[PDB]
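What follows is one structure encoded as structure tokens, with my remarks underneath.
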Amino acid sequence: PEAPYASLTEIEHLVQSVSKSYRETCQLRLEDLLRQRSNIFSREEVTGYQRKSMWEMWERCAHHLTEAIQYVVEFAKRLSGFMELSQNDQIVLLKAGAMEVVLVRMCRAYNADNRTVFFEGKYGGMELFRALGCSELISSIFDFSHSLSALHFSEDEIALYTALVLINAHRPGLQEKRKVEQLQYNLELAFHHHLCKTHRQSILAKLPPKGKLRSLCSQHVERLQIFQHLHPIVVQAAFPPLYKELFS
Ligand SMILES: Cc1c(CN2CCN(C(=O)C3CCCC3)[C@@H](C)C2)cc(F)cc1NS(=O)(=O)c1ccc(F)cc1
Ligand SMILES: O=C(O)c1ccc(-c2nn(C(=O)c3c(Cl)cccc3C(F)(F)F)c3cccc(F)c23)c(F)c1
Ligand SMILES: O=C(O)c1ccc(-c2nn(C(=O)c3c(Cl)cccc3C(F)(F)F)c3cccc(F)c23)c(F)c1
């Protein structure tokens, strides 16, 4: 619901529901990502990626980001109250928030011991993506993933945190702002309750500064839009109203 006086029953069910929605919309399960860390690209395979053209790497990365976004839209549609919002407000929250959630989820695929990331079956450093010529942007994404990875999120924590990244009533363009404030309030209450119950409140002060995630996503989507205008990826749109806002 979106109602006031949210009981302990509603709060604890909000936690379990959001956590269920999170794991059922993850392309890769956490145990498979952790188990694949020892599977690292050799020097000849990394050279194979570096000798691919700008457009071949752009096509690979863009198609995987398209899937990551589609999974996040499924996650958002499972959050209680979200599908009851207008199509305008759903699209306003997803346009800003969807890629911000993808950027947070990336910390699961980041290994801080050797600074590598999961990409197409194995782990590799940022040198793997040299043909794209986005070493400054990609270095920022590696840094943000490193800082989040040092928090050691549980599955409940990263699920609630990404739910609050989406359910934000301060996105410009919301026509039912009050209603999104009520959903955000209850998710904050469940997040703070869960952190307090599990003695994990110390992560609150370590969360990325408010504005850092929006700024990084802004630089990231700007670059993707520039790449899409020079070499358009053909997408079979799963959510055509949202697609229309980002592509046409
Ligand atoms: C692959 C990966 C990166 C590096 N990526 C460089 C290329 N890129 C660009 O956006 C480029 C920069 C502008 C042009 C494209 C992003 C995909 C980030 C960082 C990270 F923290 C996790 C992952 N693994 S992951 O498993 O989380 C994952 C794999 C593939 C995905 F698509 C999404 C996540
Ligand atoms: O074994 C312990 O040491 C222990 C101590 C406290 C809590 C605890 N219960 N709690 C409730 O809201 C609550 C209450 Cl008051 C009645 C029935 C059931 C609950 C439940 F946890 F299920 F919500 C909390 C809220 C915030 C922070 C907390 F730490 C708790 C706990 F679950 C275990
Ligand atoms: O209906 C669909 O299936 C669908 C799939 C992905 C998006 C999507 N793409 N996207 C990109 O930045 C992106 C990606 Cl991931 C790859 C190549 C080109 C782009 C471009 F930059 F052009 F939008 C987004 C950024 C924020 C919020 C989004 F919802 C998206 C979309 F809007 C709809």
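All chain A residue numbers match Swiss-Prot; in order, they span 260-507.
Header entry for method reads X-ray crystallography, 2.2 Å.
Each residue, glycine too, has its Cβ placed from N, Cα and C.
Here's what Swiss-Prot has on this protein:
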- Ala327 to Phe: Completely abolishes transcriptional activity (MUTAGEN)
- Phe378 to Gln: Completely abolishes transcriptional activity (MUTAGEN)
- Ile397 to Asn: Nearly abolishes transcriptional activity (MUTAGEN)
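Mapped onto this structure are the features recorded in Swiss-Prot.
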residue: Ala327; record: mutagenesis position; DSSP class: helix
residue: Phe378; record: mutagenesis position; DSSP class: strand
residue: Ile397; record: mutagenesis position; DSSP class: helix
Let's check the environment of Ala327 (mutagenesis position): how many other CB atoms sit within 10 Å of its CB? 18
Listed mutagenesis positions are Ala327, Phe378, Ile397; which sit with C-beta under 6 angstroms of ligand 2? none
Rounding to whole Å, the Cα atoms of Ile397 (mutagenesis position) and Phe378 (mutagenesis position) are apart by 13
By a 10 Å Cβ neighbour count, the lowest-scoring of the mutagenesis positions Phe378, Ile397 is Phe378
